[PDB]
Amino acid sequence: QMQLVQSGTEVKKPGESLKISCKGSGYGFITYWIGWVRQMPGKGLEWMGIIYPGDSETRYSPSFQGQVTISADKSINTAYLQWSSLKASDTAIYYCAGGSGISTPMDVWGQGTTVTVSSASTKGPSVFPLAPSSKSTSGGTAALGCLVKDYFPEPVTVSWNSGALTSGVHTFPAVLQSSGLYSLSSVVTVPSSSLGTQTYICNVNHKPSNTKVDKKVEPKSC
Amino acid sequence: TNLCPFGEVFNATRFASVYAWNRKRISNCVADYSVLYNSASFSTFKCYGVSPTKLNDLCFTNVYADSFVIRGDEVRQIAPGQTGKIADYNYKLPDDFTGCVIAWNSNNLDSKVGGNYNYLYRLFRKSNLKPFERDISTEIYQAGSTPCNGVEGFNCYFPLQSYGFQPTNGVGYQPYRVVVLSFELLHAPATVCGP
Amino acid sequence: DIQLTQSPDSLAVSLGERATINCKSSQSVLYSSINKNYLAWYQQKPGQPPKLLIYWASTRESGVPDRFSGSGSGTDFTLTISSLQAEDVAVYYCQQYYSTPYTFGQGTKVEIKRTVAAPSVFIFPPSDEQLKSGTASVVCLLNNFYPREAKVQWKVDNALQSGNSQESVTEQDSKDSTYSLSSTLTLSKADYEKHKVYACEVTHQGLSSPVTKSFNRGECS
Ligand SMILES: *[C@@H]1O[C@H](CO)[C@@H](O)[C@H](O)[C@H]1NC(C)=O
């Protein structure tokens, strides 16, 4: 049994070229045909094309003919998918799948290559405290959290109390604001009695911008 | 319950010509097919109908192993829907092909120093071959309007050509040994499975 | 070339119950030689790559648990999960490999069905830190509800807001099979300081009447 491994995450501007790769490790590779699948954010799977490494037989889908270029390199067991001029609408995740024949199901899949095309530039996030309400059910539970706003690109990692607090935590999917920057919110529900006895801190890490921020969330003085 | 004779076909001492391609009918055997994936000796390994990796868990009625020798430029033509001298006149494959195509270079074997002309191929024929057809007709091809009464000459050509297999030819003009596996299954008893 | 259409788009079944997904083809996919239809069923979980479950429309990949089964012929195919488990919440696709170009189905989202659960509604005002920047984000949280359908309506001094709110929803919590929604209302600091009452009105099946959570600008809330 063999496996596939694709290149790393890509973040490009509109108009730049790009060429992502997909290398297969293991014995029995001579038989595998390698295809490319595109998955747009929240959308379904789209079959782009297929190639054979041994003789570089390349078959495109009608939707991607002349839009992309599929190539291969049998000396290193690596298939390639490239764009000449990237468009903002090309932002998606591209999997490479492998079938041991041409009319054969895709048995082996890669991990996926996330490609983001946007005119936005790299910017670190701003973390704002979603402070818990003072007027809350004192016998029940209260809610607080952090607002990770105006960052680019994806992703950001959000933990609570340096990983100590995990139960009852909901880190929401980011939204793409009209300004081209992302916005995300993480919340946690805790017993209201613990609002004055336990210190709550959210940890935000944005590796693309190399920005780490710890924000202490506490009930407003008022 | 016996071992499969697949080793005879691939490791055969001599290989047949294109037009007179050999065909080994295999039955009552058990083959693992793993020796075919793992061997890096094959320069081309194109299965079409079935995933070869998940084959030793299946069973078929009859598996046919065709074998011959072609030129490097011709290796692409052993495939469904292909068009060319080899695909139309020597060996044609059906569009619904359920099998596999294996090819490996053999310039070190099928090449005399001055040229091994013993490998032939049909370059002349007035109708394209039907799938899995085998033609040995030596009848003189009639290219012109005047009939050829068994005598060749102008517009009267011998229908077979010789491969000039010198070891100094480019990779395009070098002898490649080709095996073609075909798997068929009717509602008859299947007699060739794997482990 | 060949077209594939799935049904339904979304499907919710309780734990241990049966899940049925249909896939109809615009062309017969049956390799005449061996009598095996070239239809495949894939499973894709959030963040995961797709995973092959069934090939030839009835034969199952190794390791696939005994609860997945494929059936059908001609242009009608079915995927059936006998005892639906929590780890099976995913999107399922059907794909043909008769002839290039390959084509996938539209996809079926499969979630767990549970009892109706009302949401815990909270509302957060913008921090003074954010007000120093120039904008203001008012956040409304709908925690641990089911089903996923929910309507959030923003009100600024009892005036309905539309076109300035973005919301996102978490994946189904594997523990309680509930969703959580976060809606953000964005407006300039100038527009923010002009009004007093900011409210979030939630309409959900588990709520007999709409639930409103509000606050007054400046007051301790
Ligand atoms: C053919 O001979 C080689 C060399 O010994 C051996 O490795 C292989 O198993 C034999 N059979 C086949 C089918 O290649």
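In order, the residues displayed for chain B correspond to 333-527 in Swiss-Prot numbering, which applies throughout.
This deposition comes from X-ray crystallography, 3.1 Å.
Even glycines carry a Cβ here, placed using N, Cα and C.
Now, the feature entries from Swiss-Prot:
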{"type": "DOMAIN", "residues": "B:334-527", "note": "domain 'BetaCoV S1-CTD'"}
{"type": "MUTAGEN", "residues": "B:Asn343 to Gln", "note": "Reduced viral infectivity"}
{"type": "VARIANT", "residues": "B:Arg346 to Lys", "note": "In strain: Mu/B.1.621"}
{"type": "VARIANT", "residues": "B:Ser375 to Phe", "note": "In strain: Omicron/BA.1, Omicron/BA.2, Omicron/BA.2.12.1, Omicron/BA.2.75, Omicron/BA.4, Omicron/BA.5, Omicron/BQ.1.1, Omicron/XBB.1.5, Omicron/EG.5.1"}
{"type": "VARIANT", "residues": "B:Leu452 to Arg", "note": "In strain: Delta/B.1.617.2, Epsilon/B.1.427/B.1.429, Kappa/B.1.617.1, Lambda/C.37, 19B/501Y, Omicron/BA.4, Omicron/BA.5, Omicron/BQ.1.1; Contributes to cellular immunity evasion and increases infectivity"}
{"type": "VARIANT", "residues": "B:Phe456 to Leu", "note": "In strain: Omicron/EG.5.1"}
{"type": "VARIANT", "residues": "B:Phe486 to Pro", "note": "In strain: Omicron/XBB.1.5, Omicron/EG.5.1"}
{"type": "MUTAGEN", "residues": "B:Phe490 to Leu", "note": "Increased resistance to neutralizing antibodies and human covalescent sera neutralization"}
{"type": "VARIANT", "residues": "B:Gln493 to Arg", "note": "In strain: Omicron/BA.1, Omicron/BA.2, Omicron/BA.2.12.1"}
{"type": "VARIANT", "residues": "B:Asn501 to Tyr", "note": "In strain: Alpha/B.1.1.7, Beta/B.1.351, Gamma/P.1, Theta/P.3, Mu/B.1.621, 19B/501Y, Omicron/BA.1, Omicron/BA.2, Omicron/BA.2.12.1, Omicron/BA.2.75, Omicron/BA.4, Omicron/BA.5, Omicron/BQ.1.1, Omicron/XBB.1.5, Omicron/EG.5.1; May enhance affinity to human ACE2 receptor"}
{"type": "MUTAGEN", "residues": "B:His519 to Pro", "note": "Increased resistance to human covalescent sera neutralization"}
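Structural mapping of features recorded in Swiss-Prot.
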| residue | record | Cβ within 10 Å |
| --- | --- | --- |
| B:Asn343 | mutagenesis position | 7 |
| B:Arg346 | variant position | 9 |
| B:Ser375 | variant position | 17 |
| B:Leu452 | variant position | 18 |
| B:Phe456 | variant position | 16 |
| B:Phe486 | variant position | 9 |
| B:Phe490 | mutagenesis position | 12 |
| B:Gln493 | variant position | 17 |
| B:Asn501 | variant position | 17 |
| B:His519 | mutagenesis position | 7 |
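Taking the C-alpha atom of B:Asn343 (mutagenesis position) as reference, the shortest distance to any of the recorded positions B:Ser375, B:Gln493, B:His519 belongs to B:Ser375.
Using Cα positions, the member of the recorded positions B:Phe486, B:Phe490, B:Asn501 nearest to B:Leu452 (variant position) is identified as B:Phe490.
When the variant positions B:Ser375, B:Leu452, B:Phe456, B:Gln493, B:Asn501 are checked against ligand 1, none has a Cβ within less than 6 Å of one of its atoms. Among the variant positions B:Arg346, B:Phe456, B:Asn501, the ones whose Cα is located within 10 Å of the Cα of B:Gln493 (variant position) are B:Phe456.
Classification of B:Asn501 (variant position) by DSSP places it in coil, neither helical nor stranded. Each residue contributes its Cα atom, and for B:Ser375 (variant position) and B:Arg346 (variant position) those atoms are 19 Å apart. The distance from the Cα of B:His519 (mutagenesis position) to the Cα of B:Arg346 (variant position) comes to 35 Å. Contact annotation for chain A: of the listed recorded positions (B:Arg346, B:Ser375, B:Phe456, B:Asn501, B:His519), B:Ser375 place their CB atoms under 8 A from a CB atom of that chain. Ranked by CA distance from B:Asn501 (variant position), the recorded positions B:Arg346, B:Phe456, B:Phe486, B:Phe490 have B:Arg346 at the top as the closest. Between B:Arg346 (variant position) and B:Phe456 (variant position), the C-alpha separation comes to 25 Å. Distance between Cα atoms for B:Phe456 (variant position) and B:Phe490 (mutagenesis position): 8 Å, as a whole number. In the three-state DSSP reading, B:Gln493 (variant position) counts as strand.
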